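The next block holds one structure in the form of structure tokens; read it before the comments.
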Amino acid sequence: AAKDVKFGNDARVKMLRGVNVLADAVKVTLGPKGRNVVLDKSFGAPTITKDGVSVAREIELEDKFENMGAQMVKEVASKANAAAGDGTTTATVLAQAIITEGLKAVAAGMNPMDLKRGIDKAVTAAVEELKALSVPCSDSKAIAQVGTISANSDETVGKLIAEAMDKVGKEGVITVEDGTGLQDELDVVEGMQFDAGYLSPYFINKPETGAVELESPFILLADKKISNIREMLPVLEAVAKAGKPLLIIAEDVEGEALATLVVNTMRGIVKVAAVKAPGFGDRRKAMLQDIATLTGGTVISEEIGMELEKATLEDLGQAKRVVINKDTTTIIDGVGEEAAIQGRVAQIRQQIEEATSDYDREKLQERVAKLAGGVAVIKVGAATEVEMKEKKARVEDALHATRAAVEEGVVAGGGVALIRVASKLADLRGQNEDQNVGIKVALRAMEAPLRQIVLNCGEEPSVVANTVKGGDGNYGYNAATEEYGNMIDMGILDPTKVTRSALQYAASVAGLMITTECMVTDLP
Amino acid sequence: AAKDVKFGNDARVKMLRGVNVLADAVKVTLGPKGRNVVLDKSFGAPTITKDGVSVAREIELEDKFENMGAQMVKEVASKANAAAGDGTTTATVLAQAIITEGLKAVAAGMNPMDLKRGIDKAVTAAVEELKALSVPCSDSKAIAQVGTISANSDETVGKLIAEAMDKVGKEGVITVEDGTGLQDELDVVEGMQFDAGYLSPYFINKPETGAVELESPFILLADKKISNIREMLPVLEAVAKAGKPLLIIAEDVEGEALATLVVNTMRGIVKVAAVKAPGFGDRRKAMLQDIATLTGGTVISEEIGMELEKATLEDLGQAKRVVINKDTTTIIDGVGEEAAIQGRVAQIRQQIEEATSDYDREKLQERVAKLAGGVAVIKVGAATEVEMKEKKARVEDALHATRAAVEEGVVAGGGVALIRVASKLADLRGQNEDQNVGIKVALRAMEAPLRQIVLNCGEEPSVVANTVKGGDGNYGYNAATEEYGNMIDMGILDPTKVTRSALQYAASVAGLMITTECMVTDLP
Amino acid sequence: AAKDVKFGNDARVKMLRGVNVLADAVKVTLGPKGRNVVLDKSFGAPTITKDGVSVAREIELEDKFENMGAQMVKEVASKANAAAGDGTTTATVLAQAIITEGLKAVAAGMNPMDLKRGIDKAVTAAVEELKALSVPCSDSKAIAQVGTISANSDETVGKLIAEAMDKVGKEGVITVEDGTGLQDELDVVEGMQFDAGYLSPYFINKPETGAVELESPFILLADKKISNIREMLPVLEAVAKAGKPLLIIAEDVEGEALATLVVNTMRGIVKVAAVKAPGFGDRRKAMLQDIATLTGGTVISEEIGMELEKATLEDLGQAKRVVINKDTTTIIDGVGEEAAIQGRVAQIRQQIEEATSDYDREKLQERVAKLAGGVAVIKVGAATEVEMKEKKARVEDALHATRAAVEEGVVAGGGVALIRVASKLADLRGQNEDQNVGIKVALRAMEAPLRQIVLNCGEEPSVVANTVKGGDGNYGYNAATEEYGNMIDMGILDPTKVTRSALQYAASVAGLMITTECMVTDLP
């Protein structure tokens, strides 16, 4: 249909105004003294939330161009939360600082591509300086400590996570589900974790962790591309009776199939989600048979001749739970016999020895690690059920923070790590003055989280920030207690990965927006 | 329905405003410092792209006249990418420069037909001069160099492409498809490529490349026109059950059969594709027979007395893959046995002895080159599916680039071949003063891509353009490095076919618009 | 429905305004320096055309009154093309030039009816003067020259047409179809062309020429009126099976059978055509036996006791192709035997010896010439299908041209016969001054085409026209080359028929409009 086209400054201020509504709404939540946001609901009483991600999910603008802005930085910032388990909000407020001052500079006549190069350079520097500031978390004393701090000072959670990591190792797979009673349980079951995301959002039935959660679903396994509901319909109507959900693992699910799936599960007919089968070529189908072994299903390939129309309920795979992130599919407790799976580990481990090249060796060992290693399960005991759902949540959160900390360590939270790292870069320069401006734009941007945190507390951001730069290392301001001192010892810290990802993603989308000269949307 | 009719200047300003929206949108992406265009999507996050072809696809305007302008230069410029594999953006910006200054002259009162004659003279001259400036690509060392640069300096792609051209020849068929594992496969199979396109769009299952791709399809060869799906039903429902797609090659398909096939396969019922048989008269039939022998099916003609209703599944052909352009149909790994096909090649090779005429000899040798040569298949290897898909994209690209490069050579890229060629034509004149103005208009237009490139780099286009005019041959400005020198040593180059095609198509649509006195469109 | 009624001047200016849009849109295409008109199409890129007929087709105006005007001179001028193969556009600019000044004068107070009579007298005069100016085209050298200039200087088309006319005669039946390639075949087949229109539209096959085209159809011969699909259905089912189209030859087709046939072939099932038939009485019935002899069929009459249900497939006649115009039917290559043909020829040829009356002699001579002469078939060859279709269209055009030229000869083209002829009429007067003004109005208007052509060419019309008036005979201005001299020698010329037709039809609709006092249309 006819388009509205906007250029240059015209487009830029629209974008800016848009990210300003997104950010200004999202960032009032930021401190420990962060405020509430009220989100209306058609049915019932409005939601009161301090969760910036909940707020962001609800922000869409009337003006088409502004909306494009807000939606751009939503989409890119959400990737922070998806990588490190937190920092999407942080990414939003950083993005707003960089985009604001950046466009400001653009409009004085500086070269946007140079500004971008200067920003990107400064950001890379900042990540190095951040890797220096990082304090490792390795020994399980510190693992339990961080899990605890992430549990809102609950030593039970730190304890729990630390133990699951002592069992399946730092590298291993850990889930948490409803408890059966007062006391917590930990068990290791048949299960796997591999890289596939939901093929579309809206598949998500649990928006708090941003994932698709399915209990006792049937699992379809097909090596082929599925574009058509013609091949699907018999199995849809066969699952409809039995009354269980469905998870699709195929070479892909495209067009008519995927759209008809989104609509079909939106209407309440046979709720289904879909993922991509991991790998390509031969390793793809090999892994698809690893799944066939694990869930006790059977693979449908056009290569051996069986088709999707030929599929009944017995050909279907089943497991007691599956969880699907933006980027990750993990399977817990497949019906598949321990005979079949042990035999699979045997066959592939036999395939391991013949490797001439290291590559095949490592891929097969990846497969066996995932399949034989299984999955660690945490059942969370609360007494009353309400406490259970709540504590389960805290444990999930604490778990993500702890994985992140295990990987890249921890740095001072409260956004003082950013201001710190930023202050170590005062002498960083580029190839031309525009690049230099770009650098100082990003270094100034890096003080926005702490300044906002302080602002929410009703204190003077300029002063606090000044004082925090004055110090060195993990010395910072504890917003809760209004006390300066070592932020880590005070127990206020972020996994290094989330701060880094926040900054990287923020700078990414800002860079694109600064270098954007044309916007094309539909007509009102 | 009632029309709005604009005449003269009143129409020409509308056309100009339309191509101004389109060109201004597209050309911000031009060059190594090119900007981002943000293209809105109805659901989800906006698209951020530097792909000017992608941008052009979205430009449609509310004013029906303005729209007509934009859509005209849109459709002619697209033929540039279609011919040479690139330069559609370039054509768009050229066409905008010619149309703008040409229409200026028209309004001052000069003769549009004379101006058009002048422009066309200048472009004929320019294409000559382009041929001169061109450096050949013949030795495979050079074929690798070209493929390499189009791959963004991956010598692997260059090597690969050159080896495939070493197998099936420079004039030979080369396809690229997904990889089975790490590293690369090069496989020659029995196969054929001829010029016939889809009789309908919407067939396209890979809108990325805008082409049709079918796996293990059945192929129907019928010598007749088909206007009725009533003849089609028995074979359609015979193939429906076999679960494999269908290719239709006949004299033509019109009206009811056309629409019923498009609708039926767009509904997910029996997905099929249909193309014009190559050629006309008798050789259309002998070429149909070549394709029959290749795909191991049987030719249905009214003449022998078989009807499309009596057609069975063995009468049909099959191959592993088929691929359909706008103008091209490719058949990969036909089922047909070496006995049948070498028999056919023997026959056609004996027919060449008996050939009375050169023409007959040439068309027979055509059929034997297509039939004997087969098809080269590049399977692209990588570590992960993403690196594979990306590398596959760069390979397809660099493959187009290298083909064009083989046909007409290479000229300095980055907009300087055009400006060079324009500099050599300062003394060119026409029959009268208007034609002379036309010539000068084209010659100025040719500076447009260089100038735009430089401008997106943040430099002064007049200065760079002036400096490049001062040099000779392929001396120009490298915009990525800000360094003047020899553009072919510096690895910045276009295939001469794309520069020529861009210029010719720009000047075609431009000439047409300049000489347009009347516009007719539906009423708002 | 309530009406809008206008009278007198109101109505007149509305009409004038309408024809000004029509003619101003169409006349920009005129002559060799003719301009481009851009026509919007709903889906896809716009059409760019120099074809004034195409442009005319698209013109429909919002104001219902103006629209009536446009549509009037539109419908009448399309008759110029209809009769002579060309001249619709010319007629349209002539009609604009007469209507304009005719109305100026009506509003100046002159009698419309008297103006119309003065215009008509001037046109009669001009047609005679045209007949004097006309140079004969009879010998095959002339014939081929005309065909060549109508073929856009292709001497092959001249030769080919002259060849076909040498085989079957100038009054002979000549058809052109696709070639079997590279070489033009010319074959005489047994066939006939008679004056029969389609009994209904929507038999339409190839709407470009708007004609019915059937391939290898069965031909049914019966003499009677058919109001019911009942009687036919048995032999209709006989035809449905064989899978070939069908021609019905009867006295008429009316009512429920007519509508049921419309719907039957509009929905696609058993495509069939129905015949005029030629004439009344014995001219309808007696000659129909010749169709029977030629097509290999049998006549069905209620008079000899046989009925249409008793009709089978073999009772029907069979021919290779039949084409039906609005007004004309042609039967191409029927199977009926040379013995049967020569025999029936013998019958009717010895029936003319026995003709008591001249009228019988003439009608019988018509049937024996139509039958014994046969049909010529030009199969147009070229190198490629595209070259072939282009050449075929040109050959068709050139043919119609050369027929017209054979009948009435040729005159100076490119505008100058009209201006010449008009120049010879300065002393022509009527009964009263109003008629005089009418005559001068027409004579002025005959300068419009030349003037317009010269205006498209960028030169001064008054001057050129002046100069052409200055001379004698076929002296004129060659617009393409800007050269004065003998138009015919320079190879710029029209069949006298189309110039006569243009003038006559234009002045017809102009006279109608001038003498219109009231218009009535629906209410917006």
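The residues of chain C that appear here are 2-525 by Swiss-Prot count, in order.
Per the header: X-ray crystallography, 3.1 Å.
Quick reminder: no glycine exception, Cβ is built from N, Cα and C everywhere.
According to Swiss-Prot, the protein has these features:
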| type | residues | note |
| --- | --- | --- |
| BINDING | C:30-33, C:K51, C:87-91, C:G415, C:479-481, C:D495 | ATP binding site |
| MUTAGEN | C:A2 to S | Complex stability is significantly decreased; when associated with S-76, same residues as in M.tuberculosis |
| MUTAGEN | C:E76 to S | Complex stability is significantly decreased; when associated with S-2, same residues as in M.tuberculosis |
| MUTAGEN | C:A109 to C | Forms inter-ring disulfide bonds. Prevents ring separation and leads to the formation of high amounts of symmetric GroEL:GroES2 complexes |
| MUTAGEN | C:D398 to A | Can bind ATP with normal affinity, but is defective in ATPase activity. Binds non-native rhodanese, but cannot release the protein |
| MUTAGEN | C:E461 to K | Temperature-sensitive lethal mutant. At nonpermissive temperature, the rate of general translation is reduced and a defined group of cytoplasmic proteins are translated but fail to reach native form |
Simplified DSSP label at C:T30 (ATP binding site) comes out helix
Whole-Å Cα distance, C:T30 (ATP binding site) to C:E461 (mutagenesis position), is 17
Should one count Cβ atoms within 10 Å of each candidate's Cβ, the binding-site residues C:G32, C:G88, C:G415 would be headed by C:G88
Between the recorded positions C:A109, C:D495, the one whose Cβ has the fewest other Cβ atoms within 10 Å is C:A109
Other C-beta atoms within 10 angstroms of the C-beta of C:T30 (ATP binding site) total 23
Smallest Cα-Cα separation from C:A2 (mutagenesis position) among the recorded positions C:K51, C:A109, C:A480 is shown by C:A109
Least Cβ-packed of the recorded positions C:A2, C:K51, C:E76, C:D398, C:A480 (other Cβ atoms within 10 Å) is C:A2
Smallest Cα-Cα separation from C:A480 (ATP binding site) among the mutagenesis positions C:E76, C:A109, C:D398, C:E461 is shown by C:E461
Cα-Cα, C:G32 (ATP binding site) versus C:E461 (mutagenesis position), nearest Å, comes out at 15
Here the mutagenesis positions are C:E76, C:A109, C:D398, C:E461, and the Cα closest to that of C:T90 (ATP binding site) is found at C:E76
By a three-class reduction of DSSP, C:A2 (mutagenesis position) is assigned coil
Note: among recorded positions C:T90, C:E461, least Cβ-dense neighbourhood at 10 Å is C:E461
Mapped onto three states, the DSSP assignment of C:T90 (ATP binding site) reads helix
For C:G88 (ATP binding site), the closest of the mutagenesis positions by C-alpha position, picking from C:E76, C:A109, C:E461, is C:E76
Rounding to whole Å, the Cα atoms of C:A109 (mutagenesis position) and C:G415 (ATP binding site) are apart by 33
